[PDB]
Amino acid sequence: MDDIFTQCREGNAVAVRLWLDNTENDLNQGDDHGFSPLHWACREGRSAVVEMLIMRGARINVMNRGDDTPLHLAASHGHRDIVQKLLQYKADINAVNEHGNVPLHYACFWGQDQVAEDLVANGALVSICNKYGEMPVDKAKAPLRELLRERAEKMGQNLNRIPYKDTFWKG
Amino acid sequence: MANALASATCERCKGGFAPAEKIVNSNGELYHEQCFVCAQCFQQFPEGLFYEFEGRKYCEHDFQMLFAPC
Ligand SMILES: [Zn+2]
Ligand SMILES: [Zn+2]
């Protein structure tokens, strides 16, 4: 019963747009923790109402008070569509939070192969290697898919010629 | 002879444990202590105490931080 905030997520996409039209520009207040409307909206899933917000002037390169970019939350939601238009606006995937969590780490943490592809489809490299190598390859090698492993390694890893040019060439 | 007497699966990795091996029940759903991972700290939680909030799970500690001031 959070009044408009609760009624807003009621799916009444019309009720959230209704108070968002603040002719005084103030109701655009976040939360005591600094949560922004865009933040909550990003995880809600109503691409419509949030899409328009991002057009009002809200930037995607925003860090919540807890340190969390919408990119993470976006993939942590499961809305393939929002991700595509949300990740194609500034491609701030090359901008992790404070722990280094890349949108792909979370994308596979839940189970989104499609979106995971569009992420490395820029160059994020699926073989990034988190802080301890905690990358989808391992979380994917556990279930034993082998399906995305080959596609992942078929990008340039399994057939890796012995790298050189950095050991016997000078002294 | 075949076999594969698997039964009961992780409620998060969908693995299949023999469940007095390493399976963890929290509320009524089963999770490997491997499925016991903090979404921030999703490195396994030490001593296995975890708290779930809004679709993401955080040790209580972080959960309050998102859920309350600090
Ligand atoms: Zn499991
Ligand atoms: Zn935690």
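This deposition comes from solution NMR.
Here the Cβ of each residue, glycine as well, is placed from N, Cα and C on the backbone.
Among the mutagenesis entries in Swiss-Prot is A:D31 to A, noted as: Loss of interaction with LIMS1 and loss of localization to focal adhesions. Secondary structure from DSSP puts A:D31 (mutagenesis position) in coil.
What Swiss-Prot says about the mutagenesis result for A:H99 to D is this: Alters interaction with LIMS1. DSSP classifies A:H99 (mutagenesis position) as coil under the three-state reduction. Within 10 Å of the C-beta of A:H99 (mutagenesis position) there are 15 other C-beta atoms, taking all protein chains into account.
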Under 8 Å between C-beta atoms and at least six apart in sequence, can you list the same-chain neighbours of A:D31 (mutagenesis position), or say none if there are none?
none
